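Before any comments, here is the structure.
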Protein chains: 2
Amino acid sequence: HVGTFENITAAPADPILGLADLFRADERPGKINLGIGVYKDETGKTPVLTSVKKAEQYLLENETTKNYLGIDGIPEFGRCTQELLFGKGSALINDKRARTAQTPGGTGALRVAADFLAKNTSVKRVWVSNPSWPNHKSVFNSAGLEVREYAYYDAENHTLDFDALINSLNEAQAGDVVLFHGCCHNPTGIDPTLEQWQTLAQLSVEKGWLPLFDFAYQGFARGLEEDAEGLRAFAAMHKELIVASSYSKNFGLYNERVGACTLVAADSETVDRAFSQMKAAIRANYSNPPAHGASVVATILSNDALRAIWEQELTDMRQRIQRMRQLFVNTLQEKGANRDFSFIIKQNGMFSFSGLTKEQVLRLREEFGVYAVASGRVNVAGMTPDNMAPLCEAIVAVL
Amino acid sequence: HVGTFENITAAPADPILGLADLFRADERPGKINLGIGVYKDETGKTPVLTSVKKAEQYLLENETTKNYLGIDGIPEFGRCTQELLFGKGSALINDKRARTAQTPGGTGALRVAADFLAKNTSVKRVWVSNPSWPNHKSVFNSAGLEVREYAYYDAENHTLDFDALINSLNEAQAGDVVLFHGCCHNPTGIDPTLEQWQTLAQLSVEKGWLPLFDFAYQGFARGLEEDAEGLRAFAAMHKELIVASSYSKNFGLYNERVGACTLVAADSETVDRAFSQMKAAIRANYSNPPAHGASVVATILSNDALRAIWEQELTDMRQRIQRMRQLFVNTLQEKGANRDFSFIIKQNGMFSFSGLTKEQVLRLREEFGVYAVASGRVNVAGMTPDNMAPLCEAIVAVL
Ligand SMILES: *Cc1c(COP(=O)(O)O)cnc(C)c1O
Ligand SMILES: *Cc1c(COP(=O)(O)O)cnc(C)c1O
């Protein structure tokens, strides 16, 4: 008998995670990693946060069992998540209109939402910004949903093309899903203003879209509450919406897989009925979620002393990134760059489109050992005072 | 505009995991939970293993980052898994014919296999035993695969109906998947003898089946090496197979979601090509796996001192369950049962497949506060010297 595996074609490498493999194998001591969206401190390391180490020590000494969690995970984790998203005292919470499942990362929350939609509703299409995180299309396609693109970025002016966005979204039908990044758009770092969020919200209710927010960077633009203003404007108007959030980055808990999928419906009866099918889709995927990382998050957010430490550590990360953006722009001019790079200062989060071509990005890797994503996305949080000069010298050399 | 969630039909509660909610709600003193397949010690608790606590302390002291794992997880965890399944010195390992991905539990391993098969192969059908773990059908159906049932249990003699198993797999075609439980069949506790495994291995290769082993209880039947004899008989004859394994039960790590999906192909070039598509399926689901639980397992298995402690803790679990099986049968007799329950002594693993009707299971719950699965599956590892007498008085009353 001829093998079931014999004719499988090899998959292409992941445009983000495959870069990490290349970078690890590179033997040059001066190599610089500006690819995957992981925070680095001023020393070039990705430490465990102190708030997280303290919570892990508490868990080690007080955990008495590893018995399965419920399908939807730790109850306090879900309550804390809804407060962060919608704010204490939200009507969504007091009206009992939201349900939250703890999930393995924000990616797991996206896939659970996608599986839930494909198997229990009439949804067929998901609209995603052009550009967006490369894995969005793969997640939704693998659940059986079609992915469509709406305009977003003006590469000439390095801004949000708001007229193009609205014009292209006038093709999205009632009952389509439209995906928004909550803040720190990946990869452009360009977010709507509050006014623009409010225009999109009113339009959304008018056209009958089902909003789906990918919220992986709460706290990295302006602040925890400020970064949720856009979501909270949608939540004020809509009967229905979905939020896939991640604690990977704002808690530095990447590899423990901590995220949440939050369902909102018009009333308590409908959301409980829908959440019953969300739980069924989870059960047929990974059964129930991993406890360690989510237990850490719930411990930190439940304890005023740990939460105050964590909030300061998040502010420090946010502010260090802002300092590197300015240093990056200033150092490019000193190293001989002709172009104006000041638009970098206007972008939020870890990421920015550098304006570099695929050929230039390739040269940076092969000739200078500087690793960026082929789209020209660079991770500013991977820049340090010590690697800024060689990094900038390399960019000027390929311009 | 009509809501997207209005037309949703509620899902029923899980036949196993829903029991926890029903049991927690029950206010009657002395209620007994014989439902979900977790181990309990002599005091009715599910403690963290000492070997696990020691490993967690080492990780707390030595972890310096939570940076993402690769898509397939901790390399050392994969190597230790293959040695455990196939044996040190296995030709499958020496010839590099196996690749392993760390997954979120055994369930996650089954789902990754299902998504991989549906996307990349001509597999259309999966054969599972009647009875089986109820979530098998849900996992494979979630990828759009047809699930058929083969005969397995002789409810009259409380044995394996080997003639009917053979006859009922007659219509399983080349390229169909046939799912086998590695040991401690869930729910029956009846496993093939070595002679029966060898017969099935030869038949499988003559008919061209793709075997898939679900290995959730290695070490709970007779021992770690002994429980793998059937898989190793298959592995000696087959070019291709898949193993989904779990460390939830034999390490007591249920809620940290520690499992593995192992792919075996004819040669290194083929398995690497197929594995690249399995990694693609993981990336579009939960991206990469949770570190904490798998790090514990890898630490324990790669340290001779910790591994010896763990192997003794697993022996202690196995022996307590065997003692309770015998006490259960003796006490049923003491309490006046006229039905012969001696077949329970011949079953393996955490459970006894008692033959009680759905009607009798509902009556135990509602009238005596004793909780079993509606198939009549009872968790022997939930029995203690303190609850055995009332448990048996209740069963005798509904007979
Ligand atoms: C990081 C990221 C994710 C994935 O989050 P994980 O928790 O690592 O799975 C999803 N969407 C966006 C935009 C991200 O930046
Ligand atoms: C427990 C069990 C599983 C699931 O294991 P998890 O690690 O909890 O996902 C799968 N198959 C069988 C037969 C089981 O008994």
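The count begins at 1 with the first shown residue.
Recorded method for this deposit: X-ray crystallography, 1.8 Å.
Using the three backbone atoms N, Cα and C, a Cβ is placed for every residue, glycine included.
Taking a C-beta cut-off of under 8 Å and a sequence gap of six or more, B:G37 (L-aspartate binding site) has these contacts in its own chain: B:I16, B:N186, B:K249, B:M350, B:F351, B:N379, B:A381. Under the DSSP three-state reduction, B:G37 (L-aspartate binding site) is assigned to coil, being neither helix nor strand. As annotated by Swiss-Prot, L-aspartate binding site applies to B:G37, B:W133, B:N186, B:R377, with the evidence given as a large-scale study or a structure entry.
Reduced to three states, the DSSP call for B:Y68 (mutagenesis position) is coil. Among the mutagenesis entries in Swiss-Prot is B:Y68 to F or S (Swiss-Prot position 65), noted as: Slight changes in activity.
Using a 10 Å Cβ-Cβ cutoff, B:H136 (mutagenesis position) registers 23 neighbours. Swiss-Prot lists B:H136 to N (Swiss-Prot position 133) among its mutagenesis entries, and the accompanying note reads: Decreases to 60% in maximum rate of the overall reactions in both directions.
A mutagenesis experiment is reported in Swiss-Prot for this position, B:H136 to A (Swiss-Prot position 133), and the note states: Slight increase in maximum velocity of the overall transamination reaction between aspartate and 2-oxoglutarate.
Listed in Swiss-Prot is the mutagenesis experiment B:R283 to V (Swiss-Prot position 280), annotated as follows: Reduces first-order rate constant over 25000-fold. Under the three-state DSSP scheme, B:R283 (mutagenesis position) falls in the helix class. Residue density at B:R283 (mutagenesis position): 21 other Cβ atoms are found within 10 A of its Cβ, drawing on all protein chains shown.
Less than 8 angstroms from the CB of B:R377 (mutagenesis position) sit B:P187, B:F351, B:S352, B:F353, B:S354, each of them six or more residues away in the same chain. Under its mutagenesis entries, Swiss-Prot includes B:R377 to A (Swiss-Prot position 374) with the note: Reduces first-order rate constant about 10000-fold.
For the mutagenesis experiment B:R377 to F or Y (Swiss-Prot position 374), the note given by Swiss-Prot reads: Second-order rate constants are reduced by >5 orders of magnitude.
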C-beta crowding around B:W133 (L-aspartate binding site), within 10 angstroms:
23
Farthest-apart CA atoms of B:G37, B:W133, B:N186, B:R377, residues recorded for L-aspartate, distance in Å:
11
Using a Cβ-Cβ cut-off under 8 angstroms and a sequence gap of six or more, which residues of the chain neighbour B:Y68 (mutagenesis position)?
B:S287, B:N288
Between B:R283 (mutagenesis position) and B:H136 (mutagenesis position), the C-alpha gap once rounded to whole angstrom:
22
Near ligand 2, which of the mutagenesis positions show up if the criterion is a Cβ under 6 Å from one of its atoms? Options: B:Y68, B:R283, B:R377.
none
Non-site residues, in chain order, whose CB comes within 8 A of the mean position of the CB atoms of B:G37, B:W133, B:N186, B:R377 at L-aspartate:
B:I16, B:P187, B:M350, B:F351, B:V373
Look up B:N186 (L-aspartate binding site) in the DSSP assignment and report helix, strand or coil.
coil
Proximal to chain A - recorded positions among B:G37, B:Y68, B:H136, B:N186, B:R283, B:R377, CB under 8 Å:
B:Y68, B:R283
